[PDB]
Structure formats: C-alpha cells, structure tokens
Amino acid sequence: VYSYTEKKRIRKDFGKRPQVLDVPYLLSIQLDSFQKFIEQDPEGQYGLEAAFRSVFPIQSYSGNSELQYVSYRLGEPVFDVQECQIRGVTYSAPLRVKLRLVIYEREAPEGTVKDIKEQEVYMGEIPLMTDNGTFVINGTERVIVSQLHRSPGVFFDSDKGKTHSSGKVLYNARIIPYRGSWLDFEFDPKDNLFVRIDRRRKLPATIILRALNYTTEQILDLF
Amino acid sequence: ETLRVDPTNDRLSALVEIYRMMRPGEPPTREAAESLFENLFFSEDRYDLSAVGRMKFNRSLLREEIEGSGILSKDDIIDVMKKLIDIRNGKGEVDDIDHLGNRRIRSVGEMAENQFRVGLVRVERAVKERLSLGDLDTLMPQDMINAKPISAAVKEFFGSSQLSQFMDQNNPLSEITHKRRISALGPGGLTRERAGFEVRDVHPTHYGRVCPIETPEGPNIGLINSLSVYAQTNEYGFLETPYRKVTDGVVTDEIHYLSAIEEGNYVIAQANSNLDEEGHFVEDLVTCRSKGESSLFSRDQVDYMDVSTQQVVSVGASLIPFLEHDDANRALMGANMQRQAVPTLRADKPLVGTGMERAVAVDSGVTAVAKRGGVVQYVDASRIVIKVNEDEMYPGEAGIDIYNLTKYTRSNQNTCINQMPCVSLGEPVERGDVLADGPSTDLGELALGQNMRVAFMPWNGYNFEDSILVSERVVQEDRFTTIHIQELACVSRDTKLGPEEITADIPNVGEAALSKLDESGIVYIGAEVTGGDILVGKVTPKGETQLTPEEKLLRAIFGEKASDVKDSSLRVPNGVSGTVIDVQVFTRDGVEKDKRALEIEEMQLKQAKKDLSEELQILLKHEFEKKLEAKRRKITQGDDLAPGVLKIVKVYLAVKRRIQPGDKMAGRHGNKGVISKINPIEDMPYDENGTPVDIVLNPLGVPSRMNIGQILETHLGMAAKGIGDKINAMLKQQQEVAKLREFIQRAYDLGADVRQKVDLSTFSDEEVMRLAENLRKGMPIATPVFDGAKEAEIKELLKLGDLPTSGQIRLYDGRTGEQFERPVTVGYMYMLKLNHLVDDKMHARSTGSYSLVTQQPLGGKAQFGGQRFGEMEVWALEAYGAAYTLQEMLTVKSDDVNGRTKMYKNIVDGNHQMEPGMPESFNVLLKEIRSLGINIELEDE
Amino acid sequence: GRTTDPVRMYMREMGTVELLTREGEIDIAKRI
C-alpha cells in the first residue's frame, strides 16, 4: 500500500526495527491547548468557562446585589487571516458574554429578588489561533512557546551543605501554589524549625501553629 | 527547642508577630492581623493550589485522595511540617527539582486563560465598586463592566510577553520546531542571568520527553529545550512518552503513555532489542533502565519497551542521518543550523534522509494536502480544483474542492513563501496527499538544501580552517539562489506646517530619476529598481529656512527659488536591487484617494468578483452575491490608520541573492563553513569521466570534531546517486520496462532484513516509468536516527552501482591535469544555505548620524552606525604604543564634536592632522556629577 | 518594627487621632 504522492518516488529505507506507533501530529501541543481554552465545555474544567465560573459571579458587599454569568460565545472575526496580515491587525474573535444583574429586595436573606436584567455584553476581542498553531497579532505571525515551570505542591529541597562549615544538611519544605503566597519551613544549624512566608524574614515555625489556634500541649501532642 | 525560642505564647500574639513580619511599621491590630492571616492561605480569592497542585501535594504526603480543595488547611500545614521532620531524621529523600515529574508544562491555552482571569478580576473590582450603590432601573449589565482592562490584559499577553515571539519562518522545520518549543523562562520561570547549571543539565527523566541535543548554545542553554517526537502532556501538564506493554515475554502492541514519575517503577527495555517474529526477545538478557541507571535484566522481568528508536530525539534532531556517528556537540550544532536553512530557488530533496521528511513537510501547514480523495479537475500555478470521489461526497453539496495556492509572499524573515502545484491534470489524489509544494519541500518531502558532489581534500588553502571552495557550475545552476521579498513603507502624516503629499513633483531630482514613478508618484509594478531609486515620491512642507549669506547671493545669481517643500521620498536602500512585485495603498477614511489608489482598488474589486464568479462557475448564489457586497465594502471601506498618518504606501521588493564568498553553508552534521572562493569549472578536481566536484571540503575538519556521519553521508550519498546514474542510462536508451523494473526492484531489496518491502509487480508499466523518471536524479535513501544503514549495506549499495566500495576515487587537478595521489573521498552531501548572507552583514561607515545625549555614532547597519571600539580594543591599543591611534579613535572619530568636523575638512584637503580636543561624553559626565551635589572641576584652567 | 515607607509612616501618625463623635464637628466649628 503506497499513497499516490509516495508512489511517485519511494525512498529506499534501511533500518530494521518495525514501526509500531507512527509519528503523531507534531503541532498537537499548541492546537489542543488553544482548543481547550476557546471551546466551551458544560463544566468549569477548562478555559473561559473556568475563568468566568471561578471569579465572574460577584456580590455587592453589604448590598446583596448580584451580577452573574450565564454563557459566552465568540463572534465571527471581522477579517480573515490574510486580510489581517495585509492591513496589520490581530486575528481575533469578539467575546460576547451573557450577564444577568439580579437585584435582591431589601431584607431578603431567603433569596427573593426584585428583578433580573439579562443582557449580552462585549468583553474585548480574543486573538484566534490559525490552523497551524500561530497567532497573527499585528499582521505578523507569532508563536507562544509552552513553558516548563515548577509544578505546584510541596517540595523538600535541603541544601547540599553549602551554607555552614562541616557541610551540615539543612532540610526545608516549600509549598508552591498556582496563585497565592509561598510557605516555607526551614532548619537552622542549631536544629530549630523556622516558618517563612513569601520569602520574608524568618520566624519560629510554632508561630504558624499558634496562628492556627493550637496550644502548646496539643502541639506537643501532635509532634 | 523551637517553642523554647518561640517568643509567642497565644494565638493573638502569633498573629501580631506575623503581621509585624509582613507589614513592618504598621501597628498590628486584632481585626487586621486576623484578616491578613485568613487571606494568606485560607481564602479562595487569594490562594489556590490548582487541581494539579492538590494532586501533587497529596502525592507528596502519601495521601490516597487525588482531589481536594484549593486552599490550605491545618491538616495540610501540620502534615508538611511532620514530613519535613521525618525527612530530617527518618527516611526522607530530597525532591529532585529538575525531575520532569516535578516540572509541569504550560501551553498557550493555559497562559491565555490565566491572563484573561487577571483581566476579569481587575474588571470585577470596578464592577463591585459600582455596585456599592445598588439601583433598580438605571443600570444594565453593560455599563458596570469595561472591556478595556480585559482587552489590555489579553493583548499584553499575546503581543508583548517573553513567551510569545515572532515566528521563525525561514523554513518548514524552523516553524515546526518553534511551535513545539519548551522554555523555562518567562513570567513564572527562571531567568537566563541566574538560572543555575543544575536546571540547565540533562536529566535521565528527559529521556523520550525532552530532546537532549536540540537546544541553543549560548546564554540560555538547557532552558529552551524542545519536545521529543512522541512526547505528550498529561491532563495535569506533565510530559509522558509512549511504551509498548510487555507481558511475560511477549512485546504487545498496546501503547501506554508513562509519565516521568511512573517511569521509575518499571524496567523498560530498549528500542535496540530484538524479537523473534512472535513478540519474544531473542536474547535472554536485555538492556533496560529502571531508576536513572541501566543494566541487564532477564527476559521475564521487563514491563515495557521503547516504542521506537527515534523517540529520544526531537523532530529536527531526528532529521540527521547517521546521528549515532556524530558527537553530541556537533549534532546539537547541526540541528540548530538546519533550523536556519534558506529555501533555495528549487527544492531538490535529501538524497540521504532519515524518513522523517514527509512528516515534517505535511504536519507544518506549508503544503496543500487533499482534504478528500478525488481526481484532479484543474491545475494551475495559483490553484488546484479537485472533483471529489462520490464515496467521500456528502449528500447536500457539490463535490468540488478548491485549494488556493500561496504565491510569492514575505515570511517573518523576509524570505519567499510560494506554493507550486505538485500534481498534473486528471491525476487521482487520495485524502492526505500533497497537492502543492510549499517553500523548501519536494513532493511532500522536506528539502532544506541541495545535494552536492563534494570531495574531501585540501586544495590550496581555499578551504583552510572551515572555508569552502565552490565551483562555478554551482552558481550557474542557481541552486543556492534565494528570493528575499521585503516591505518598504512610505507614510505621509499631518505635520504642523502642512499635510505631507505623495505627488510626483520632487525638487532636486531629474527627469530620469522620476521615470520609474507613475503620475501619482508611486513606482510601477514590475519595475527593476536599484539601490537609491525613488519608490514613492513624497514631499514635506517647510518654511522659514533662514538662508545664509553667499547662498542668498547664489540663488539671486541663478534666478532660482528655494523650494518650500523638502524631499522625503521613499528610496531603495543602497546595495539592494530587486523588482517591484506589489504595491499597497492605505488611505485614511476622510482623505481623498489618488489615481493609483483608485486603480489598485478597481483591480482588487475585479479580482474579487472574478474569484467569486469563478467559485460559483466551478461549483449558493445567495451566499455568492452577499459575499460580493461584503467583499466590495471591505475593499473601499477606508483604513483605520494611526492618528495623524494620512496615507501609507507599502512597496514589496523581490531580491535574488545568488551566492558569493562570505555566505555561510552547512551540512546536517554541524559542519559549518563560509564560501571562500568560487572556482572555474576547469579548475575543479575531476574524475576519470571528466565530471568535476561541486564543492571541496577540508578533511582536517572531520577528525578533530567527531562528526563522522558526514563521511558516512557522503559514501551513502555517492551510492544513492550511483543508482540514479544507472537508472539514468537505462532511460537515455529506451531499454525496456522489464529491465528498469528489474534493476529498480533489485535496488530496493539490498541484503539485510529491512522492514521495508517494495514489490514492483503491482506497479503498472506507466507507474514504473514515472518512478524511474523520479529516480534518475538519484535514489532517495532513509537512514533512521539510531537504526540506520550499516556500513556493509553502504558498501553493497556502492557495489550495485559500479562505484568502488572504498568510497574513494582518483581525482585529477583541473589546473594541471595531474592525478592527485592518495585517492580522495567524493560523494554527495546535503549542503544548506544558512540565513547569514554576507549581503546582510557587510557594513561600512565614514560619518553619519550621531547619538543624542552622547555625541557618538549609533548602532549597527540599520542606523548606518559605527563599530564599537570597546574597552578591550583600547587595552590592545595601549599595549602597543599606538597613542595617536587611540587618541584619534576616542576623540575625533567618536566624540569631539568640533574635532570631527575639523578632521573631515582636513582630510578633504589632504592634511592628515587632527586637533583632538575634549570628548563630549566627558563633558556629559562632568555635568552629571555636578548635577549631584558634587563639585568636580578641571584644575589649572 | 521599622519601615522606610513614607505612606506607612503617614498612616501611623494620622491614625492616632480618634475619627470623631457626632456633635463634635459642630463644636469645633463653634470654636473656629
């Protein structure tokens, strides 16, 4: 079996190990990521849906007037890719979000609302990805390169004895979030445990424990 | 002991202590400290371990729940402290920061979502503040939200950020290898200045996930890794690579994608392991890798095997034939270099490839691939029309596909993007077939360079260190010639003295200089211009010139008038010489179009109607006419230009760079080289048949840098061409179908048990002739990365053709006709033209523009600026006695404002003497130290 | 502890005075 464009000129093939899995699509890494961002799923897992669900619902502090998000859609691009390259523009799709302003009648902790104002509103134009994993931003083709970054979680990264004489190993733990402040625990050469927040000045570790409403007796019970 | 040193005694004291640590100076108070602590880690608004974060947190604490919450808890913190204590004394292992089970992959979708969420939070702040005063019927969900913050965040990410860059477009391979590029830099990663070696180093977990050699050498090495061929990404963002599952002793064909942390828990056999035609390993002891190291393991011990021997390298590294014969440094160099090859005039093919060229050519959208099978209905240089086969035809449609080929357009690097059809009229095409060849592609094969007849010998010092000697036939055939379209814009703005104009009346330029411009003042299409010619004629109003004496007099003498407009026409850069192939005019909405703008617009409108009318004729009428009115409105709507700019004219020039000494050539094995001399065809070494070699390469380059692949590539290259030569002969005399079929079939078998089978019996006589005609320039050969052609197979193929199996022939000196002693190695090597043309690198300057604050020359070749005579050059001059050289270098050639004009004048009348003077930059320094409260002065005035 | 932030120092110095008591502003205007 030989495709027509390969039947024209077959490349003589050395190499003896049979192929079991063929080379995948080479641009999947970009296309799948942007598809997950742009496409809307009936779940908060991915993309603009995730962002809206995570932060868009808002409550008026001490006012109980709410603005909530229903759905979004991507409008048609004004220009095609080639026209954007020529004129010089971002190949983007408008973002039209459906919002509902629900007004709560005064003294209604049950949830009774006065009225709902459901309107579709424009929230910027999001650049679109061409068929080959590119973005044209100002008429020029751009590529966003995937980033390899430290994963969130807890990591224990004692130094190799490069701090103090005798090469003592000082162990430490570090909590890295996706969003928020860092929370480090470290050891000093005098064998004490110190908590540190956002890489600021050192503090004894038990302070955090006391800040979590723990007494000395139950602290020693734990440890 | 921590409690002993702990100063606090109660919860409130701890809260105020951490408050003093966080916000020193601000007096701690109950409510404020409580809120600060509750907002640090336990509020969902300002703290979030993502789902991946929670999963990794629970895995590191040996919990059995893979899900959870995004904010920290008492249990989480206390368990982290407990595990830290256990590591201190018990059995605890420091986490490897460079483990690929600890480093996650962020792609465009995720980063864009993060920045969109940033915009959303900074719009919700305003939404909440506005809602602070609730209303009933005066506000709508359109006035409480402003699109500017969200748009600004998104545009800041996509346009101006470290991880979004201009797309390297001088190659299909360069594009494909840029798109799948991994970087540890950017917002949230390291910095090239202070990354540290350990993060840059290759890790045993990189195996099959991140390429070991495809990385830039320089300031950021090991920080810009590239994805391996088969690597994937988890749901959580960790790279995983495929393996074929091994039962008791059978290697099954089911593929499992293993992540880095899962890879250790099994022992994985190598791709270079044998199988006895039924899934069982031939050898009872097989080589595997369990945890970082590798060893021998019993047949009934392995859980997985490598899916292929290509899976350790990236796409670019996997295009290097005989990679296993090349030192890792030189392979790194070779991959980096072949990322920079310029598409030549005609894409040839790799005579020696690895079989990965089709994948790179097709996966990058540089060719046109059939979406549906059918019979080619109409072929043209600019389009293809396919009559889809009824099997692939949907019921409600016309079975027609129109592919519009990309003609000569400009790439990000000012190269030529152009698609040529690769099929003829009436030909059958199936889904996924290549229909047009993009830049640097040949029948769907990636074709970055040209395969050239190279000899390895010294030849008179003209290839001394890495120089290359090239024959004139190489230039004559224009096989390293490139097209270099470039834009040049003339923008007419609104100045205070008056609007700028693009008239064709230009003072101080004769009739001939304006011959290339039409009546409206813009160059014609197709006009061959030279460095200096006017492209767009522009003039800016000016007044109050303040003429000097003995110039007022001169104008009076010659009855001439000083023009009230100065010339600002767009001229061709000096040195550049091409033809004008395209002109675009952008007129502001209010301005009145000129003759050329109207003429262009009518041409675009007719083209638009022609394309739409042809589409309807080839193939619905309602959408045709509706689109014609939209397309018409878009053509004349008027352009949204920058403020003030009245009218923009872009001229596209098409240069043709042939070849010359100074241009950098390269093979695929890290063998660089600059052309030194271009030789007459009768000066080149030639063999018994009188065929000269195209290129002569120094053999002293090979041994010191262990890139032996090139030598192998040469031998096989010769062998490949040999087969073609034989076929060529059998085609010049109309021998028969049978003889060509027999020889070609014999050429595809070649001894060792290769997995490829070609049976010419199923090829119709017409198809065999097409194959032979495609093989008369040489027989393409695939040499996979670590499963290539053995040397004995190369010798056998050399024997199939009548070439010696030693790989060396006797050559004669064209200058003298005397036989070179010691037979030399000649063959065919794939040479690339790199994007380091000496046209773009030569630069000179006598005087020009000068920097603003410091009265010194400017940067390089774009501002026509000078060369930096830095501090080490000053040291070299000081070590010599060259004090006048140094003084003139740093006073009259750079900075002395009055000195340099006097030097120019003195040189003009042949008095090579200088009045050095005090450099202006020292005056700037004196005024800057004095601008602090420091009194610095020169003594003994 | 200590800080170099001028805004933090301004907050420190200004916050010392109690905000006010209703009918106190009227008496202050009376004194003026």
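The residue numbers of chain B are those assigned by Swiss-Prot, with the residues present covering 349-967, 1021-1342 sequentially.
Structure determined by electron microscopy, 3.1 Å.
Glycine is treated like the rest: Cβ placed from N, Cα and C.
In Swiss-Prot, a published mutagenesis experiment is listed as B:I561 to S, annotated Resistant to antibiotics salinamide A and B. In sequence order, B:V661, B:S662, B:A665, B:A676, B:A679, B:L680, B:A683 are the residues of the chain that are 6 or more apart from B:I561 (mutagenesis position) and have a CB within less than 8 Å of its CB.
A 10 Å cutoff on Cβ-Cβ distances gives B:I569 (mutagenesis position) a total of 16 other Cβ atoms nearby, all chains included. Reduced to three states, the DSSP call for B:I569 (mutagenesis position) is coil. According to Swiss-Prot, the experimentally introduced change B:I569 to S is described as follows: Resistant to antibiotics salinamide A and B.
According to DSSP, B:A665 (mutagenesis position) sits within a helical segment. Among the mutagenesis experiments that Swiss-Prot reports, B:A665 to E is described with the note: Resistant to antibiotics salinamide A and B.
Same-chain residues at least 6 positions away in sequence with a Cβ under 8 Å from that of B:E813 (mutagenesis position) are, in sequence order, B:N1099. Quoting Swiss-Prot on the mutagenesis of B:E813 to K: Disrupts the enzyme's active center.
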Notebook entry, point to check: Relative to the Cβ position of B:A665 (mutagenesis position), how many further Cβ atoms are located within 10 Å?
Noted result: 28
Check: Once the DSSP letters are reduced so that anything not helix or strand counts as coil, what is B:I561 (mutagenesis position)?
Finding: coil
